[PDB]
Amino acid sequence: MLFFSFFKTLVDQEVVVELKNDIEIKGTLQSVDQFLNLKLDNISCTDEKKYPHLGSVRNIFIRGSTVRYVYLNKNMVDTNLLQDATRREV
RNA sequence: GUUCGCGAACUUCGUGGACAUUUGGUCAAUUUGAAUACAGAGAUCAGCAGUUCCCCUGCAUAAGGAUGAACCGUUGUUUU
């Protein structure tokens, strides 16, 4: 519920998502749910070989388990609030 | 006395003017114990940068504005 909240707080965000099977895709995050899935608007290029065989796909739904990271910058994410939340929880 | 003019028989008589003078004119230079010299030793043409003041142009520093750029940021067996 902490992490879900955090994800929600990142609504409307151009972020790169590296998947398990060598798939790195950029996109503007829209919807966030209990199991941490990502629907990204406007799919753009990150790398040439790793980026998968898509083109006209402008909207996607990433399965939450298959993500390795969610590549944020240092100007795109919460931190000591998260820490506080963690502390509060057991 | 010395010249120029005119009257009478170049020559001479009768005659009217004019007749000072010197200072102010030393080549220097060198060889002398008068000779050599011989007037005395860079020119002209043309660039460029400098200096000052201005104007433009580009950069730098100071300051001081104006404005842009998407989008949210931080304190009982499949997604654990």
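For this deposited structure, the header notes the method as electron microscopy, 3.7 Å.
Cβ from N, Cα, C; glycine included.
In the domain 'Sm' (A:2-76), helix, strand and coil residues by DSSP number 8 helix, 23 strand, 44 coil. The domain 'Sm' annotation in Swiss-Prot covers A:2-76, and the record cites sequence analysis as its basis.
Quoted from Swiss-Prot for the published mutagenesis A:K20 to A or E: Inviable. Decreases binding affinity for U6 snRNA. The C-beta environment of A:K20 (mutagenesis position), restricted to residues of the same chain at least 6 apart in sequence and closer than 8 Å, consists of A:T66, A:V67, A:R68.
Listed in Swiss-Prot as a mutagenesis experiment, A:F35 to A is described as follows: Strongly reduces affinity for poly-U RNA ends.
Neighbour list (A:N37 (mutagenesis position), Cβ cut-off 8 Å, at least 6 residues apart, same chain): A:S31, A:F61, A:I62, A:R63, A:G64. Listed in Swiss-Prot is the mutagenesis experiment A:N37 to A, annotated as follows: Strongly reduces affinity for poly-U RNA ends.
Among the sequence features in Swiss-Prot, the mutagenesis site A:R63 to A is noted as follows: Strongly reduces affinity for poly-U RNA ends.
Of all Cβ atoms in the protein chains displayed, 12 besides its own lie within 10 Å of the Cβ of A:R63 (mutagenesis position). Residues near A:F35 (mutagenesis position) in space but far in sequence (CB under 8 A, at least 6 apart, same chain), listed by position: A:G64.
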